[PDB]
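Undergrad: Dropping the structure in here first, questions after.
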Amino acid sequence: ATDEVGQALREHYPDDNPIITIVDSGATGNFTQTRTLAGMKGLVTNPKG
Amino acid sequence: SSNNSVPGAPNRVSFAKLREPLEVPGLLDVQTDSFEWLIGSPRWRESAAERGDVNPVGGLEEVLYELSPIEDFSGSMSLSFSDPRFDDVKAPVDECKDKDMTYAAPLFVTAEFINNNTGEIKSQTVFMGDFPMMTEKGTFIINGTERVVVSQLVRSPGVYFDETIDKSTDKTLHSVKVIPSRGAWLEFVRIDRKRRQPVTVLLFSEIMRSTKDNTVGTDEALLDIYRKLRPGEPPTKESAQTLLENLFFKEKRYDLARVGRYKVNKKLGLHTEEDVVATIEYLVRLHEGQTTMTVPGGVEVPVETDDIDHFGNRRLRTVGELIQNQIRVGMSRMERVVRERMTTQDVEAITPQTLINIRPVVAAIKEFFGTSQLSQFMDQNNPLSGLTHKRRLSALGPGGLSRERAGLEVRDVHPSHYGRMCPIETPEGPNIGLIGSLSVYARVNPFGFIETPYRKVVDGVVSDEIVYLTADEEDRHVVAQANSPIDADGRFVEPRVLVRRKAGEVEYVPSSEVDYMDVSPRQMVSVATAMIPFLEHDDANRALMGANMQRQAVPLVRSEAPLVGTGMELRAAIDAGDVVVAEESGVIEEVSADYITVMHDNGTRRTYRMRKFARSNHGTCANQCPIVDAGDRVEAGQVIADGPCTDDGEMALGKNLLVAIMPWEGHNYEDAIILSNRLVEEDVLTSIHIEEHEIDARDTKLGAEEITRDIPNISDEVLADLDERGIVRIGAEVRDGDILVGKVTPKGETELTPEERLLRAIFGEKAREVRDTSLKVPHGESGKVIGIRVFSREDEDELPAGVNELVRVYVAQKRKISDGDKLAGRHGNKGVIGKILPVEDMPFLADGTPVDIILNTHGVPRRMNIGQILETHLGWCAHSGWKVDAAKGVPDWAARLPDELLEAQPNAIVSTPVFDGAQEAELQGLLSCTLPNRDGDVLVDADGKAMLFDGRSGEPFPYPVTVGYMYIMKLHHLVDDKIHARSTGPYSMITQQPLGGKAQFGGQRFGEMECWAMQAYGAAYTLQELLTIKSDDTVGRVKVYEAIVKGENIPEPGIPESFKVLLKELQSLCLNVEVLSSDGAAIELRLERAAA
RNA sequence: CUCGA
DNA sequence: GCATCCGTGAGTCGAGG
DNA sequence: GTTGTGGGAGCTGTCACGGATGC
């Protein structure tokens, strides 16, 4: 479900959107951050791990 | 719609949609109520009558009951202590700070002595010592410095079972441990670091029947304990009996806890030996795995392994209890000498005063407050620092675990911390996970367990009856959530509700299954954390950083409350205790920059002295200003004067800055920050920093120093600012290097240079022969001399041995924001100032308004703290004001929350609570109806962006930029404090290397990894030079200086003194080390220039 | 002891 | 014949008091 | 010169490893 929402996000975003431009150009950051910012963070770890 | 309870508190409109069914408790109660228990004040009497049984006993009363009566071995005499009373306080707080005293009160007790064979009963009032006292703000004053007693986390007494797995076949192996209030412990029956102990060799059972054990009778199990734990002595029949009877049955040695006894009796049975039988049955029936267990006389106990981090088995010992335990230690050390004197002296001639030596109790209290890891230098950079410091909980210290024996599971957020210990506020460094802060609404209970409040739920009906539950009680119930839909009359609208159960897991249960409900969202948060707008929009790393950095803001000369905040600023400022608050409602009778007098209605006068330009423990400036005018009618609790970081009663840790979010010419590259020079010209980030230089004239071998304005061969002009005493004059501007207090130190005759010898001979000089040891101002420091304090041995001023005079110069400096300074928002978005641009080349809006701060875009998205962006948008809204169009109805986006937020004047004060308040849709809506500027121009569009001009070329920037208003704090990390260089300075007498630290004008350390780096380059000569003629070559370095001064090449390097010292240490280890030539014996290590 | 990278 | 008990490792550089 | 009664504070929430020792 997380990967699907990330995919829908990457589709909906215009490619000149600044949050996309900054990641794609290789400037800084990955798309997992784009996905947790808009979309959903997904599963989070346990105190055990 | 917040702050209605506090009179005069400004009107901060709140986006919240939930009613607050419970106000914040006394944010210092964690400290006060503890100390008031320790002392037995009427406050605590009433507070225990309201929520406690009828027989209360304070800390000192309890210590006395436990100690009474001091009895002779023959039972011939008995001493009994009772009725602890306090006199008034010795000296006020400011007086104790000034004189370097300890705020304290004399402690008195009634000591009744009885001789059982003479009937003589001579009662007496004995004095126990100067008991240090807790101030209004919840601190102590020791040696004139203010200190906090941080609550400690420790395992409450009781028995605990766990389930390990053996390295044999992964078999489920049970184990147990009994932690006592006092004494030794045991495990399964291994006891006191002596393993190989069969559980059946000391007395349906699965393995209890299997015990392997070969013995019968009671002498075998009695002798085995003396032969297995008391070695160095033959096996006897009486000594083992005596030790076994004095081990756990004896109450003097083994102190059965009260909290511990409660926990254990709750674990086994309502009503020692019974306990040990129940424990053996528990371990057995846990090795089996049965749900419940039936013990003789006791019933209804679940067979389960206990969690060591659960807040129902992990207590904290507040200041009261730490003090109580130190007092108990002192009291036992006194009782020892009391009995030891009862023995020797004659009866009927010994009064309570004659056999009661208080020296050990005084020494115990002193050692506690002066060496305990839990009596800490009060963090008081600003009010929030101190407020969180008092509410803090740490697990290190004497009695807890070790900073190195504390693994990672200790530092993990346990689900029972919900509403008790905030999960965000904790250090980033080594102490992470070990130091938390008490949750906002949390409250400690008599047993040291952290309780939290919940609203009672009766038939799916949220009531107003609040109840405080501990971790255990909470686990046993189902707690609804705070943001749960509720209709008026307390009725859940949805068919089911989200809730939390004992397993630390969430569920969606029908409404009729809920027991309690959260009192409010953010119930889990701490004070600092509760002040981050849009917290839920920030990742826990940057939020933790934001809390920690709020606790580092420096007070500014002029403080400005945040344009957009939470609801916590007011209550935080008030409880913190750095604002003056009207203790009694009246009318301001007089107001000055110095004091404020209020005439109560009953004719009473009360007056408050304003702290004016006070130096804090960390150099920040504590300076109060009144906010009342003569003739003003003030209600009780109303704020009378603002403190260091407060504005009209609200925590104002920073300023509202016009921010533009866009990369600007790289000067904000990689987290740097660009500031408009306005912030310098208008002192928007200027702060006051007050340092205290100190110097004493004392007794030396060659005589006694003297504080004198007459210093050897100093220019009359240099002393131009010294008074007749040799002390700088008040209001004098001191640059770095100037004299602050002249002082000469007796110099020996052998030290006089040949030049000085001849000078004193020819001109017939006197025999003073002193050295200039005057107190000069250290590098990178300057300012106006605020103050001068002086203490003379001549006068009746108490000083240490051999210390004649002692003067302290208090110097203030105004620090303007500068390149290098560290700023940050409330969202963990830190950065140093890369450049401060002229206002003219700052990007500016259409109306020429130049932005104040440029925050690089590249920094926002990866840190997961868009909270700052939402804050920027709402801040621009608040700076411009708005009017939602109501004609034809209220739009759907503004329908839900907005009540009096439908319109707002420019510079409106709004609060967006955490986990409630401003919703994204509502933010956008407000952004649509921004009011225009003077000329009716809307400058920020509905996206929150605006065109901007390049103040450098003149051309506009091609694309709209997000501009807004952001709250920026000046964190206490300033270049003026961190710049430091050294060409040559003092060295250590032991290693002969440069001293370390700026304060000592030290040198930088070229560490081992740096030498690795240097080698990797192959810079042999650089590494040698760094390690020989810059550090240790005692002749090489002076040669190098001499060669640089005379334009000569740098000499060849010699031998590091540290090597000679290593050789000497080896030798002292009986190791014969020796340096050898190519073909030779050991080389040895160890005038004409002067005559020239 | 707390804190900074 | 080996099983335990012990003794050794566990990042660097900076600031106060 | 000491002549009636007499066991203390401390860990005490670390882990992973390799090799004398000791029954």
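So for chain B, numbering is Swiss-Prot's, and the shown residues are 27-214, 224-238, 254-261, 264-323, 334-1148, 1155-1160, in order.
Determined via X-ray crystallography, 3.0 Å.
Including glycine, each Cβ sits where the backbone N, Cα and C put it.
Okay, so Swiss-Prot annotates it like this:
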type    : residues        : note
MUTAGEN : B:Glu138 to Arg : Weakens interaction with TRCF and CarD
MUTAGEN : B:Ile147 to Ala : Weakens interaction with TRCF and CarD
VARIANT : B:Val423 to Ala : In strain: vr1; rifampicin-resistant
VARIANT : B:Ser437 to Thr : In strain: vr3; rifampicin-resistant
VARIANT : B:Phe439 to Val : In strain: RJ37; rifampicin-resistant
VARIANT : B:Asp441 to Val : In strain: vr3; rifampicin-resistant
VARIANT : B:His451 to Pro : In strain: vr8; rifampicin-resistant
VARIANT : B:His451 to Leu : In strain: SP28; rifampicin-resistant
VARIANT : B:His451 to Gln : In strain: vr1; rifampicin-resistant
VARIANT : B:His451 to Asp : In strain: vr5; rifampicin-resistant
VARIANT : B:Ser456 to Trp : In strain: vr10; rifampicin-resistant
VARIANT : B:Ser456 to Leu : In strain: vr11 and RJ37; rifampicin-resistant
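On this model, are these features tucked inside or out on the surface, and what's nearby?
TA: Taking the Cβ of B:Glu138 (mutagenesis position) as reference, residues of its chain lying under 8 Å away and at least six apart in sequence are, in sequence order, B:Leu105, B:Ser106, B:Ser108, B:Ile147, B:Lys148, B:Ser149, B:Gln150, B:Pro414. In this structure, B:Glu138 (mutagenesis position) is part of a beta strand by DSSP.
Around B:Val423 (variant position), taking its Cβ as the centre, 23 other Cβ atoms fall within 10 Å, counting all chains. Under DSSP, B:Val423 (variant position) is assigned to a helix (H, G or I) in the three-state scheme.
Under a cutoff of 8 A between CB atoms, and with a sequence separation of 6+ in the same chain, the neighbours of B:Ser437 (variant position) are B:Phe166, B:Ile168, B:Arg173, B:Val174, B:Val175, B:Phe430, B:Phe431.
Cβ neighbours of B:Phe439 (variant position) (same chain, under 8 Å, six or more residues apart in sequence): B:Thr171, B:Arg173, B:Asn679. Secondary structure at B:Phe439 (variant position), as computed by DSSP, is strand.
Using a 10 Å radius centred on the Cβ of B:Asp441 (variant position) and all shown protein chains, the other Cβ atoms total 20.
Remark: B:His451 (variant position) has B:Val174, B:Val176, B:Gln438, B:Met440, B:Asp441, B:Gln442 as non-local neighbours, by Cβ distance under 8 Å and separation of at least 6 in sequence.
DSSP assigns B:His451 (variant position) to a helical segment in the three-state reduction.
Sequence-distant neighbours of B:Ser456 (variant position) (same chain, 6+ residues apart, CB-CB distance under 8 A): B:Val176, B:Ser177, B:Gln178, B:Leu179, B:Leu436, B:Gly462, B:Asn493, B:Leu496, B:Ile497, B:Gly498.
In the three-state DSSP classification, B:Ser456 (variant position) falls within a strand.
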